[PDB]
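Asker: Before we start, here is the structure in question, set down as structure tokens.
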There are 2 protein chains.
Amino acid sequence: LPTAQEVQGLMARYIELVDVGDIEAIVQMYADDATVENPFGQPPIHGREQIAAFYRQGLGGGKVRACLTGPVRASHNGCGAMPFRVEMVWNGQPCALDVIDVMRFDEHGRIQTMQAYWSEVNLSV
Amino acid sequence: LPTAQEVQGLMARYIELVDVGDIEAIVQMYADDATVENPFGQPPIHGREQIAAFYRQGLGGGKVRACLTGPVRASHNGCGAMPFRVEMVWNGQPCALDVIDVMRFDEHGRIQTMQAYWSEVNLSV
Ligand SMILES: C[C@]12CCc3c(ccc4cc(O)ccc34)[C@@H]1CCC2=O
Ligand SMILES: C[C@]12CCc3c(ccc4cc(O)ccc34)[C@@H]1CCC2=O
């Protein structure tokens, strides 16, 4: 599994790919069996093709940015958690969404699970 | 089952109790049979007594301080995640540890599970 240090690097790489909106590069970070819950509380999405659709719908339209708002917390079992802020425009309203993602990596360094904690209370104009 | 706003309030209250070292009130925020994984990656501890013993050892003498370093992220299914910083002593000097806790609350508003994401990569001097 990725070490704690490697998890910090991988999760920051993920943020960079979201921030520039490189949909195909994001998808390659995920394993073929990856399970994403985004937002946590909803039915998951499974596998690269379905995960690609999330990012294309979310990032492929208007300009979206993402940046870490604190350090990546990494564990000794290939897992980590990070706080970040997504900026977007929602029907003319400039918005920010505060999110925490929790990720578990597999032994090939790919994302096997991700949970994105956020809801509407985390949105602001 | 706490709404997203209620989760934000409960998790913020937890931080205040840690900051003032109110171990009895912290324990009462947990369900009687809750689990804590702290750090995430270690075996869960189970039940209010083990959880109490954990907070007594970690907080019992001061001068631990704790504060949120960003907003509480909350779901619609009674869960949340928060970034915070703990200030304590390591090797006789003041240190800081960045942590993310993920909590799931029961239908009585008590913490059923807590997972604390951090490792030594999050410890600074
Ligand atoms: C999809 C989205 C843009 C990107 C995004 C959102 C929410 C959680 C995310 C979590 C991620 O790990 C990466 C991107 C998002 C926004 C919710 C509404 C929206 O437009
Ligand atoms: C115990 C501790 C202070 C409190 C604390 C730590 C780590 C994770 C925590 C998670 C919490 O939800 C509440 C408190 C802590 C530190 C690890 C070493 C130390 O001094």
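Just so it is clear, chain B uses Swiss-Prot numbers, and the residues here are 3-127, in order.
Per the header: X-ray crystallography, 1.2 Å.
Positions of Cβ are set from backbone N, Cα and C atoms, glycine also.
Pulled these from Swiss-Prot:
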MUTAGEN   B:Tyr16 to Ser  Reduces activity 20-fold
MUTAGEN   B:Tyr16 to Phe  Reduces activity 2000-fold. Reduces activity 10000-fold; when associated with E-103; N-103 or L-103
ACT_SITE  B:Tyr16  active site, proton donor
MUTAGEN   B:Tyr32 to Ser  Reduces activity 4-fold
MUTAGEN   B:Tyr57 to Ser  Reduces activity 100-fold
MUTAGEN   B:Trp92 to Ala  Slightly reduces activity. Reduces protein stability
MUTAGEN   B:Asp103 to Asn  Reduces activity 4-fold. Reduces activity 10000-fold; when associated with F-16
MUTAGEN   B:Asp103 to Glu  Slightly reduces activity. Reduces activity 10000-fold; when associated with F-16
MUTAGEN   B:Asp103 to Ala or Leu  Reduces activity 100-fold. Reduces activity 10000-fold; when associated with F-16
BINDING   B:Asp103  substrate binding site
MUTAGEN   B:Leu125 to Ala  Slightly reduces activity and reduces protein stability; when associated with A-127
MUTAGEN   B:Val127 to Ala  Slightly reduces activity and reduces protein stability; when associated with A-125
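Give me the structural setting of these features: burial, nearby parts and distances.
Answerer: Other C-beta atoms found within 10 angstroms of the C-beta of B:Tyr16 (mutagenesis position) number 22, with every protein chain shown included. Under DSSP, B:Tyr16 (mutagenesis position) is assigned to a helix (H, G or I) in the three-state scheme.
Neighbour density for B:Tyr32 (mutagenesis position): within 10 A of its CB lie 23 other CB atoms from the protein chains shown. In the three-state DSSP assignment, the secondary structure recorded for B:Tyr32 (mutagenesis position) is strand.
Mapped onto three states, the DSSP output places B:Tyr57 (mutagenesis position) in helix. Here B:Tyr57 (mutagenesis position) comes close to B:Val20, B:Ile25, B:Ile28, B:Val29: these same-chain residues lie at least six apart in sequence, with C-beta atoms under 8 angstroms from its C-beta.
The number of other Cβ atoms within 10 Å of the Cβ belonging to B:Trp92 (mutagenesis position), over all protein chains shown, comes to 13.
Under 8 Å, Cβ to Cβ, and six or more positions away along its own chain, B:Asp103 (mutagenesis position) finds B:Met13, B:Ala83, B:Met84, B:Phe86, B:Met116, B:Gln117, B:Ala118, B:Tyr119.
The DSSP secondary structure for B:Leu125 (mutagenesis position) is strand.
The Cβ of B:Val127 (mutagenesis position) lies under 8 Å from the Cβ of B:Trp92, B:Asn93, B:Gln95, B:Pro96, B:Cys97, B:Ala98, each on the same chain and at least six residues away in sequence.
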Asker: If I restrict to non-local contacts, at least six residues apart, and a C-beta distance under 8 angstroms, what lies near B:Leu125 (mutagenesis position) in its own chain?
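Answerer: Counting only residues 6 or more apart in sequence, the Cβ neighbours of B:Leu125 (mutagenesis position) under 8 Å are B:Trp92, B:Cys97, B:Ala98, B:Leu99.
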Asker: Given B:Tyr16 (mutagenesis position) and B:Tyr32 (mutagenesis position), what distance in Å do their CA atoms have, once rounded to a whole number?
Answerer: 10
